[PDB]
Amino acid sequence: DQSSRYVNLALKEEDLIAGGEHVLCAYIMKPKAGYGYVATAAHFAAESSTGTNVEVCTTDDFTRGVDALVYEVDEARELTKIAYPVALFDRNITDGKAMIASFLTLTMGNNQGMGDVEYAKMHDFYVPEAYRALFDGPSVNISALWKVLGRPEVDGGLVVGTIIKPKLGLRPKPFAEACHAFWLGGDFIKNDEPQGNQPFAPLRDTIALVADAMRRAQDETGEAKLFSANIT
Amino acid sequence: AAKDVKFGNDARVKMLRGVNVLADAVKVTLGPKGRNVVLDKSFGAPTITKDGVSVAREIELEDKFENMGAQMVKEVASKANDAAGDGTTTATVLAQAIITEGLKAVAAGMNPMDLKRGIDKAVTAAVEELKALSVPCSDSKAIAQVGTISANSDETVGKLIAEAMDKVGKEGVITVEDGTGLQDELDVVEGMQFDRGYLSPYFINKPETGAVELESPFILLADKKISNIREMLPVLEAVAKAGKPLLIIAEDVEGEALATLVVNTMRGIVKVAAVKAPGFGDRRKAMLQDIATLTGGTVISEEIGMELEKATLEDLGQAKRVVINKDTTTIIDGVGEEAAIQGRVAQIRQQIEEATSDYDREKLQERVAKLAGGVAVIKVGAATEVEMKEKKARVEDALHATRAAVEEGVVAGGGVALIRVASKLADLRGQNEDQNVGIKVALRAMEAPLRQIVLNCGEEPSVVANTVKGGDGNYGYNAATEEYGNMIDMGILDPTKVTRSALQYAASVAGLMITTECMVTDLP
Amino acid sequence: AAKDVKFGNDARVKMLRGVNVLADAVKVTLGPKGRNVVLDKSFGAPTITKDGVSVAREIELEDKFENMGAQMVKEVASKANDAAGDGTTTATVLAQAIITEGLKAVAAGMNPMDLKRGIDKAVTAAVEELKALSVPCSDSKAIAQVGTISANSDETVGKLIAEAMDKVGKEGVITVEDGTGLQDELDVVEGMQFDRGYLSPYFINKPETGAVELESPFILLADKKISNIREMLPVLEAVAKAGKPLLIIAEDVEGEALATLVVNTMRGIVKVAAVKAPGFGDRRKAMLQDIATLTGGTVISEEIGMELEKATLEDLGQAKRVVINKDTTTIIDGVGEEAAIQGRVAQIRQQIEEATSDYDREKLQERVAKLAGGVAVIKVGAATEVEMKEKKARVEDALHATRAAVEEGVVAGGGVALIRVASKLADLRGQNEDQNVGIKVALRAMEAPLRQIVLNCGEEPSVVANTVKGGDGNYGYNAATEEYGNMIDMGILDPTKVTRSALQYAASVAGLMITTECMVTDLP
Amino acid sequence: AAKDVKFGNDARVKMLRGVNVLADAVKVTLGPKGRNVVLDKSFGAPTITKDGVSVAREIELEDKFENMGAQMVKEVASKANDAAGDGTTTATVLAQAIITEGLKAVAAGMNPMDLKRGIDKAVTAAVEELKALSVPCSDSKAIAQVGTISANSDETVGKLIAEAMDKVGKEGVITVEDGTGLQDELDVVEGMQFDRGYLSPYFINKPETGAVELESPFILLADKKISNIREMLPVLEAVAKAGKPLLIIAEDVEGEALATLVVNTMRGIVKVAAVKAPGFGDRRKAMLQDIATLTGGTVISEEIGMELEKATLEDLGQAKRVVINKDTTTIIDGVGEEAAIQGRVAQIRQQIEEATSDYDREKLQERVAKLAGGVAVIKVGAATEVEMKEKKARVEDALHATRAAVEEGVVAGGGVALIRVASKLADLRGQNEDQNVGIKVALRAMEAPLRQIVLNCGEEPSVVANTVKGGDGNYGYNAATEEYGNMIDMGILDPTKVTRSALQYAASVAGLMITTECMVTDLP
Ligand SMILES: Nc1ncnc2c1ncn2[C@@H]1O[C@H](COP(=O)(O)OP(=O)(O)O)[C@@H](O)[C@H]1O
Ligand SMILES: Nc1ncnc2c1ncn2[C@@H]1O[C@H](COP(=O)(O)OP(=O)(O)O)[C@@H](O)[C@H]1O
Ligand SMILES: Nc1ncnc2c1ncn2[C@@H]1O[C@H](COP(=O)(O)OP(=O)(O)O)[C@@H](O)[C@H]1O
Ligand SMILES: [Mg+2]
Ligand SMILES: [Mg+2]
């Protein structure tokens, strides 16, 4: 909450971006009617950081370091650009890379529980040039998939995958067989979004059965393949 | 969280202590021999202020029942500042006086609702008497006076404000912001001005000025980005055939088109400049239509089906001169027409009726000022930041107070107007005895502003109060000179709008508070 | 968490201490000389209120057993506010009166279940006597008193509500919202209107009005987004051949179609305007069918398989006049017919009877009001938010009381209606002596509201209670002027539904409370 | 969180206790027999320093009401440094003297605003006489004295800075940076130099010094990366025909072209060197345009519709010599015309007047220096790091003091100027007797600097203050040698700008604080 101190349009985008002083998020944000836009954008920046709701204290009032700030705002183009202190994104112990739980918590999640923001679609952001290497960061990605597929680590291109036909209700081993069949085809698959431990096809048997189907399909094709288990 | 509850005098006693703490803090800012309050803000240096509402906003007490009292009278200081800027302490001092008498009246066993109805009747009559006392304020001397008094007797501010409102006229907008010199300065902006500069240095034809100046240019008004020179070629050809220069006003000029224009101008084939449109969104559209109206030009837009490939010198507007800088553009004597301007001004003035948002209304006021007046900046000169922030706040009050005088008139200051009206209502009566005492509460408490003004001098208030009530008309006591005289000839004036507002809102909150019988709050 | 448990008299005494705290906070609000309660809300300014339930919701005690006492009788305030919206303080006092005397009967060794059965019998019969005393209320003068009385003796709200109910009529809807002036003002909306404005300014044909006006227009009700004007051409061709203007109502018009209409309007070939359909979801489709029905048009949808290329001026609706603004659309005299509208109203009337939610019932009443009546908005005027938020809650009180009176009639206020029924039941007896005492507790408690109303005035309650019981008929004590008279002649009226409500809910809770033998709760 | 508030003498005493704690921490550093202060820092060695304001920044009291006093006088100590470099302790002593005498005078009952106006008048009159007392400083010896005194009697610094200013001339830029030896050393850089080296080692043609040197070279100023040798071929062909060596300055040279130049240079086909352009952004284009101006070349750039393939030997600049190293490039005697260069200087000098940002002004000042004046670096010699920072902080002061002397003159130091002007204003009077006390308050406190200078020596201060007032003119007391004499002949001079500044900013802050009547801050 609050707009005071949260309006900080004096912050230069150059030191924020190229100086890396802040993570910089550009929102197409529209308030609800009658709210002050800059207050909403600044108030949205508070939700995008410390919260600072009704009151903040540390046995002796105040709290002022954690705040993510609006640094460009312009009501009629619906633009809300918010600069976030790098301290907001606490480092994960596994790698020293910032927990993205914070970032979502501070952009498109608990911060969006603000109601007088009608919407705040982030169209873009920036992350500090150096500390970017210490954002949570995809230690595995397409480039590592290429590597396990035996492709070059540069432009290993399309890792082919499917949504298993015919989507829901396909039992684990028919689903695994559809994965096998697909993996007599291409490279990659996911579980469906309801195909967690839901009783129509739980994860463990499906993933056990799908994993066998992958090895079978690999053995029958001579090329590596991949499955995406619905851990949700 | 479990609540705590109190009843009756054990409740009301807690309430009164709260109000007294806040009011006692605020009182000391009152009048010309008042003193400053220092406010702690942990972010930086403390801020010294005389601004009543600034002090009132911070006060909030530890003991929860005590805190509740301060939080109520905080409402009156906020609104009076929101309603009319100046007047905040006087409204507070009035509100505290009525509360203390009301608890006095309730302890005598009056029914509190009849007291409220009594108070509301006295205020209703008192406002009508103030409207009868008001006399017009209509010249620089009267305006310079009220400016001086609101500035806390700083004649330089009063003089300066009279000049500023004279130059920009009643439709003009006046503003104040932090200067750099050791003395004040007045800048007046005339014609149209907006915060967009040249898009490249090479347009600069007067590098000694550091600026672009063009004589009798065409002005093009493109409602979109400019992307390829192909969209403009016939215009530059048509302009080149006419030989006069051209100003592009557009949402953007992309580098290749821009560079091609930069090339052609430096090599002298045709003389051109380009600027981004001011603002954004719908207000940009309005402002683009405003400049078109002022220049007599036409807004080129695809929503009406126009094409730059079909634009002509009839669609472009004109002006006698334009000047553009690294950051700034000005258009001098646009070739619009008066009937169109007043019609356009009438539209915006009607929109000013529709603008419920005050900030947006100010923007509409700025837009009409651009079309029909000027804009001025007062630069505050002071040696130090703790004085910059003090001096600035006094100029703020002087601007609001001078504004408030012109539309409603002025009355003798020093509270003597509010003393006089209290003598006229002496025949007013209620339906029942409880309403009579409720009426009398108002007539007694209205003396409180003069009493506090004098008390800050260390004079004896009741001795002066007795003699001022013995006076006639505008006879009153001047606390600066410590002698009596005619307030109009002595130049001590108050805007009728602030004095009337300070009473109305004060009686509103107090008229409730005397009726409080129970309070519920969380255990500490 | 380990609980603490108590048994027998130790439980009941702590529970009784709980109820009295919540009761004593509300009681002080009762009657015309009641007093305000101040409610703390740390997230903003404290709330000043006279509303019983608004105080009752805030009470929560630290002692877990005392917390149970407040938390039990709080049910009565919530149910009374939902069922009738007025009388909650009255309903609370009756509940607290029965509980105290009931526990007294338990301490005498009476079997609690016979008190419950005895109480329930007496209250059941008492409601039958209220059906006999109620008289119809059916004129503007009668309604104005119950409004004024429930408003706490303010005629202006009563006079205003008496006008509002007359203008919108029996099926109309009335609403109250925060104004900005000091005076109250009543707005009334004729015909059907909804909060959608012009999709562009270029439709504006009254630029000074900021509005679109078209006469005898066709109205198109497209149940889809209008994408390509090639879809519109055969309809627009027919309209252009007719030369009459057309209003488009659609789920959207995309820019190429919209812009082409904007182009076509500027050059004056056909007068057209486009607006979003009101609402969203199936109610949007319903409102489109309603607009069609009111206008005599037909809804065009791909669900039925009709298509714009096949639509005709026979499918389009018509009306005598339409007006649209930046935010608002209204239709004047649709070419619908009384039989079709009434049949549609019957469908919605069946839906209102079927509506399990008052929100749905509200959303249903709005459309029949738009179809067959109108809507009124009362904007409350006040000088400040605390008074504003106070004032509105008293207007709300009158608006439900006036509604409640029209469907149930009125009886003399001041509790005297309860006194007169408390005499008629004196012959009632039960199956056993414990039930006879159960009757006696109830018949004794119905005197409690009058005694509190007197006590808040500072008068001796039993002297007034004796002198009223010595009278007959509507003879009662006028607490506003401290005299006896006919309450119907004095205009002091309560809606029969609130009194009949306040009993039944109060006796339902209090008749359970006293059978409590044990309490279990978590240790502190 | 809950505030605490205090009024009147209880607040004012707590305020005064705060100021004196900060003042005594600063007081001990004043004058030639002053002593060092040890400042704690959480992450390293304690910093030994003599600089007054550097102590003043660290002070921060535990008691909030005391803390507010210190945190205000820190503001005058900071600003006096920002305005003038040296002159912090003097401003802090003057402020603390007036506040004590002002608050002392307030206890007598005088109106604080008449005191404020009285002080403000005295300071305003005093500045006029100081502007009259100031005398020109021009010769190297006079500059050497003010350098010596500011250095705290380290004559070597005055001699060294006097030579540095003599070599670079009054347009030049002098800076100080860490050395490594015991001795202070002066490095003067002349012509143009910028911090980019050879892009590859293989260009090195004097490996006996790791250096590239070229004589009468052509210089290419490429505004963009060099990426395809066909960009260069036509120039390289023409350069090869001329046979003179070539220097490339470019945004970059890609490996293909760069390595191909390495091949052609190693094999001796063309004498070529390439360097990265200095910096980035518009400052690069500006700096490149400066080099073009100095060299008579042209910035080959797309914005002017030019291509490297179209550039010619007429477009390349020339200079007598260039030298480039691993990290540094220098250009000797560019062929640019003095009138063109002078005009460019006038452009950049005009930018200095418009540049409000001081950091930009140094950037602009370096470019006018490197075009038209010397660049100098002073390397401070010290035996160890804690001695390094101390010694460095004294050298830093001699620059600001010597610079300050050149533009505004000097007056007799040792506070004597303040003593002499105090004797002239004794006839000054105000509007009222409280203002008369206000005039006399200021004229009293101006002795406070001299008394501390003597008291830090341990001499009896009021004796020396009497004898100095017994003398006339530049007669004064030389605290370094415990004898009276003419301050001009001993060279104890202070810049007028620093003495005048310390008085103004002290009076500005002190005159506000003594009007304090209330303070509000958080409970501990
Ligand atoms: N020279 C003076 N003599 C007597 N009263 C004065 C004089 N100058 C100003 N006043 C009074 O000071 C009162 C306080 O107004 P102001 O200083 O603006 O504080 P606020 O408006 O916040 O109460 C005004 O009613 C004004 O008439
Ligand atoms: N002038 C009056 N004389 C006697 N009784 C009155 C008068 N005005 C109101 N009442 C009584 O006060 C009660 C209504 O007060 P109210 O604050 O609305 O309580 P509740 O919230 O329970 O409705 C009713 O019983 C009504 O008859
Ligand atoms: N030999 C001296 N005799 C008398 N006064 C001196 C002597 N040397 C320096 N001073 C004075 O000491 C005062 C403070 O100088 P300095 O310590 O540089 O100020 P700061 O501590 O603010 O840098 C000046 O008024 C200066 O003239
Ligand atoms: Mg009620
Ligand atoms: Mg010094």
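So for chain B, numbering is Swiss-Prot's, and the shown residues are 2-525, in order.
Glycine is treated like the rest: Cβ placed from N, Cα and C.
Database features, via Swiss-Prot:
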type    : residues                                                 : note
MUTAGEN : B:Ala2 to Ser                                            : Complex stability is significantly decreased; when associated with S-76, same residues as in M.tuberculosis
BINDING : B:30-33, B:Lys51, B:87-91, B:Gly415, B:479-481, B:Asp495 : ATP binding site
MUTAGEN : B:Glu76 to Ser                                           : Complex stability is significantly decreased; when associated with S-2, same residues as in M.tuberculosis
MUTAGEN : B:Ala109 to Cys                                          : Forms inter-ring disulfide bonds. Prevents ring separation and leads to the formation of high amounts of symmetric GroEL:GroES2 complexes
MUTAGEN : B:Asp398 to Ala                                          : Can bind ATP with normal affinity, but is defective in ATPase activity. Binds non-native rhodanese, but cannot release the protein
MUTAGEN : B:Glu461 to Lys                                          : Temperature-sensitive lethal mutant. At nonpermissive temperature, the rate of general translation is reduced and a defined group of cytoplasmic proteins are translated but fail to reach native form
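Checked against B:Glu461 (mutagenesis position) by C-alpha proximity, the binding-site residues B:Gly32, B:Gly88, B:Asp495 yield B:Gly32 as the nearest. For the pair B:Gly88 (ATP binding site) and B:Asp398 (mutagenesis position), the Cα-Cα distance reads 9 Å. In terms of C-alpha distance, the listed mutagenesis positions B:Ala2, B:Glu76, B:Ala109, B:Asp398 place B:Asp398 closest to B:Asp495 (ATP binding site). You'll find the Cα of B:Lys51 (ATP binding site) roughly 11 Å from the Cα of B:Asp398 (mutagenesis position). Candidate recorded positions: B:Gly32, B:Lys51, B:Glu76, B:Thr90, B:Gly415, B:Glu461. Those with a Cβ under 6 Å from ligand 1, in sequence order, are B:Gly32, B:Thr90, B:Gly415. Taking Cα separation as the measure, B:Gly415 (ATP binding site) is nearest to B:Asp398 of the mutagenesis positions B:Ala2, B:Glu76, B:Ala109, B:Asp398.
All protein chains included, B:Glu76 (mutagenesis position) registers 18 other Cβ atoms within 10 Å of its own Cβ. B:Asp398 (mutagenesis position) sits 12 Å from B:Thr90 (ATP binding site), counting Cα to Cα. In this entry, B:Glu76 stand out among the recorded positions B:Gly32, B:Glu76, B:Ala480 as having a C-beta under 8 A from a C-beta of chain C. Summarising the environment of B:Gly32 (ATP binding site), the number of other Cβ atoms within 10 Å of its Cβ, over all protein chains shown, is 23. Taken residue by residue with DSSP, B:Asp495 (ATP binding site) is part of a strand. The number of other Cβ atoms within 10 Å of the Cβ belonging to B:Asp495 (ATP binding site), over all protein chains shown, comes to 28. Across the fold, the C-alpha of B:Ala109 (mutagenesis position) and the C-alpha of B:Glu76 (mutagenesis position) stand 28 Å from each other. In this view, the densest Cβ surroundings among the binding-site residues B:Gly88, B:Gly415 belong to B:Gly88, judged by other Cβ atoms lying within 10 Å. B:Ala480 (ATP binding site) and B:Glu76 (mutagenesis position) have their C-alpha atoms 29 Å apart, to the nearest angstrom. Between the CA atoms of B:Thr90 (ATP binding site) and B:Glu76 (mutagenesis position) there is a gap of 12 Å.
Cβ packing within 10 Å was compared across the mutagenesis positions B:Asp398, B:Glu461, and the lowest neighbour count falls to B:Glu461. The CA atom of B:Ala2 (mutagenesis position) is located 26 Å away from the CA atom of B:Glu76 (mutagenesis position). A gap of 18 Å separates the Cα atoms of B:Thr30 (ATP binding site) and B:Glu76 (mutagenesis position).
When other Cβ atoms within 10 Å of the Cβ of B:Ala109 (mutagenesis position) are tallied across all protein chains shown, the result is 8. Neighbour count (other Cβ atoms within 10 Å of the Cβ, all protein chains): 28 for B:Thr90 (ATP binding site).
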